[PDB]
Amino acid sequence: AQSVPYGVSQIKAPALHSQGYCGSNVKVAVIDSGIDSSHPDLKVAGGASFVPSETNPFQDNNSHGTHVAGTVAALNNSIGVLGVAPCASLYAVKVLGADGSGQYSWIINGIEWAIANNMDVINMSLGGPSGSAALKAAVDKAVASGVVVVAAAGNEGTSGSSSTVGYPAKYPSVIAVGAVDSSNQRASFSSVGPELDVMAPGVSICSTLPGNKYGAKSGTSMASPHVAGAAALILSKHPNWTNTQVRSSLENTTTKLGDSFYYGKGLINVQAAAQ
Ligand SMILES: [Ca+2]
Ligand SMILES: [Ca+2]
């Protein structure tokens, strides 16, 4: 039997699924540790590896990329879980190794690849404490080219009065995503700052794991794919909307929570964003 992770229902994805909107023909790139393409609950359409020692993008030695990918697009069938946009075209852009780290050069190569391959939506559930002109340029180019770029805000929690949002989430062109639990409370780990845009479920998220498994993970890494998935549903409904329009709609129809420094605009609601 298939189970629907709490987070999927919390952002109101099932309402669209019911209407026949599931992300068909929307190309979503998961820039992460790869995706196990052998998992029976995922369908990988393509991708590329930018990790010099791990050339197959379809082998996930970490487990993180696979878990993120399932939140976006675990298939609607009779097994496992259900993603936010189960009919999307999923691309594994491998830029992290088995240990979950990666060089900026690799990440940027992955972004360049996504632009050139006409991805509609980019998901980056990764972050570093420092930026670079090259990192900023790549994300800015993707947005200028019409791509929706979503990133995890970071797991740094609070720090006096400063922003703890990492890069690339800090860049204005990117949608920076913080995490809430099932009760809509901000997770204590979720990074904070004026750059935070939206929140999504990120505590104990059940998703796919390599080797035909399923398990829960917590983090703003788990939050970001709910938003990437959300963008894919919107585009399946409104194929001629620009990335700007998709983004404004998501931001403009959230359920407001606390202060923007901690919650951004609040929790996304895809049903309201889809008009
Ligand atoms: Ca399934
Ligand atoms: Ca922002």
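Residues 108-382, in that order, are what chain A shows, numbered as in Swiss-Prot.
Quick reminder: no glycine exception, Cβ is built from N, Cα and C everywhere.
When other Cβ atoms within 10 Å of the Cβ of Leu182 (Ca(2+) 1 binding site) are tallied across all protein chains shown, the result is 22. Annotated Ca(2+) 1 binding site per Swiss-Prot: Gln109, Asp148, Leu182, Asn184, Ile186, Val188, in sequence order.
Record note (Swiss-Prot), natural variant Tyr128 to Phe: In strain: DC-4. The unchanged residue is displayed. In this structure, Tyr128 (variant position) belongs to neither helix nor strand by DSSP; it is coil.
Under the heading active site, charge relay system, Swiss-Prot lists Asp139 (among others). On its own chain, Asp139 (active site, charge relay system) has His171, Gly172, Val175, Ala176, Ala199, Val200, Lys201, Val202, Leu203, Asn230, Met231, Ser232, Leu233 as residues at least 6 apart in sequence with a Cβ closer than 8 Å to its own Cβ.
With a 10 A radius on its CB, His171 (active site, charge relay system) counts 23 other CB atoms from all the protein chains. Mapped onto three states, the DSSP output places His171 (active site, charge relay system) in helix. The active site, charge relay system annotation in Swiss-Prot covers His171 (among others) and rests on experimental evidence.
Mapped onto three states, the DSSP output places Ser328 (active site, charge relay system) in helix. Annotated active site, charge relay system per Swiss-Prot: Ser328 (among others), in sequence order, evidence recorded as experimental evidence.
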Taking the Cβ of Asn184 (Ca(2+) 1 binding site) as reference, which residues of that chain separated by at least 6 in sequence fall under 8 Å from it?
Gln109, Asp148
If you take the centroid of the Cβ atoms of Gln109, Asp148, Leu182, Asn184, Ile186, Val188, the listed Ca(2+) 1 site, which other residues of that chain have their Cβ within 8 Å of it?
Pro147, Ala181, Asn183, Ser185, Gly187, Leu189
Cβ atoms other than its own within 10 Å of the Cβ of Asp148 (Ca(2+) 1 binding site), all chains, total 23
Just checking: which of the recorded positions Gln109, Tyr128, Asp139, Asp148, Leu182, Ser328 have a C-beta under 6 Å from ligand 1?
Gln109, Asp148, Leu182
Alpha-carbon distance [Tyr128 (variant position); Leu182 (Ca(2+) 1 binding site)] in Å:
14
What's the CA to CA span in angstrom from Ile186 (Ca(2+) 1 binding site) over to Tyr128 (variant position)?
20
